[PDB]
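Right, one structure below, let's go through it.
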Amino acid sequence: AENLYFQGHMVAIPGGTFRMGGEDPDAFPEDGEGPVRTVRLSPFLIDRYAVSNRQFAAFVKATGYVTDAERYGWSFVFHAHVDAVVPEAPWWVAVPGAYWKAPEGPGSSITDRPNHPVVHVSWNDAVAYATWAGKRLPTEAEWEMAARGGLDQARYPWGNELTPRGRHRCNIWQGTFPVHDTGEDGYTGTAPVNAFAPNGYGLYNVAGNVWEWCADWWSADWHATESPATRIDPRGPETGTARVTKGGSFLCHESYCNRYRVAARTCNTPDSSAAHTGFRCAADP
Ligand SMILES: [Ag+]
Ligand SMILES: [Ca+2]
Ligand SMILES: [Ca+2]
């Protein structure tokens, strides 16, 4: 497609059909990456850039908005970035005072990261921002069609090679997780929202950098059946306990979590927040 066009921070995608999901050998099959399924979408707009600290700051200045992490008093921080740990993921520490303005908790700031994605934003925070911006969150199908950038069943936004020609195309982890990030892709942490090359629809950092909240309630099997509801502008199940997140983050590494593949998916309760999770907005024409 090329009746696509740019407007503001966004790209208008004139609707289309794509093969969603994946059945690759290195998938998490239990996540419901499969089955591969053909999905048709109505026209939509989606941010080509995740929402930045500067943008979130303007929202808070204009509204006085208080994030869930501020209300709870703590958010999840990666251990090496300065029991209170997640037993199943002990590199995550519950840090009092970690929030969007202090991403590693006390002693950190965003003064030198104005163009990085805002983090420690919950699904509720994302929705609040998007609504103020006159936007919404993307559905998982909109997110993934946009992230695929016009390629059919590629592993990544740009193709099937993680580092085509040996060049980094996204901000994830290199080295030995979780003890040593070599920063080969340039960043031991988040990167500016316009880092690396855009994909075929102009989107930056759909793979890597930060996880991105989607609109959908999480299910591993709702989309398995073939129906208009699951294949034409699919919205996901009517209820659920966690909301979908897509794209992976600067902590992803193939030794344990390869979910920067565009077919991959996970979820978190909508009041949760963490140092590696942000969002980008969508809209309708
Ligand atoms: Ag991952
Ligand atoms: Ca990195
Ligand atoms: Ca991402």
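Residue numbering: from 1, along the chain as shown.
Recorded method is X-ray crystallography, 1.7 Å.
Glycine too: its Cβ is placed from the backbone N, Cα and C atoms.
Residues or ranges marked as Ca(2+) 1 binding site in Swiss-Prot (evidence: experimental evidence): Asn171, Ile172, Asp185, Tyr187. Counting every protein chain shown, the Cβ of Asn171 (Ca(2+) 1 binding site) has 28 other Cβ atoms within 10 Å.
The Ca(2+) 2 binding site annotation in Swiss-Prot covers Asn205, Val206, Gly208, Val210. DSSP assigns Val210 (Ca(2+) 2 binding site) to coil in the three-state reduction, placing it in neither a helix nor a strand.
Here Swiss-Prot describes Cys252 to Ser (Swiss-Prot position 269) as a published mutagenesis experiment; the accompanying note says: Abolished formylglycine-generating enzyme activity and ability to bind Cu(+). The secondary structure of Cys252 (mutagenesis position), as reduced to three states from DSSP, is coil rather than helix or strand.
Residues or ranges marked as Cu(+) binding site in Swiss-Prot: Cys252, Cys257. DSSP assigns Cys257 (mutagenesis position) to a strand in the three-state reduction. For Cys257 (mutagenesis position), the count of additional Cβ atoms within 10 Å of its Cβ stands at 18 [all protein chains shown].
In Swiss-Prot, the entry for mutagenesis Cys257 to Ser (Swiss-Prot position 274) states: Abolished formylglycine-generating enzyme activity and ability to bind Cu(+). The structure shown retains the original residue.
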Relative to the Cβ position of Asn205 (Ca(2+) 2 binding site), how many further Cβ atoms are located within 10 Å?
33
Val82 and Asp83 flank 7 unmodelled residues; Cα separation in Å?
16
Beyond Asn171, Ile172, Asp185, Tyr187, what residues of that chain have CB atoms within 8 A of the centre of the Ca(2+) 1 site's CB atoms?
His168, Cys170, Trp173, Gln174, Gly183, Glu184, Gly186, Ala191, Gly208, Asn209, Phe250
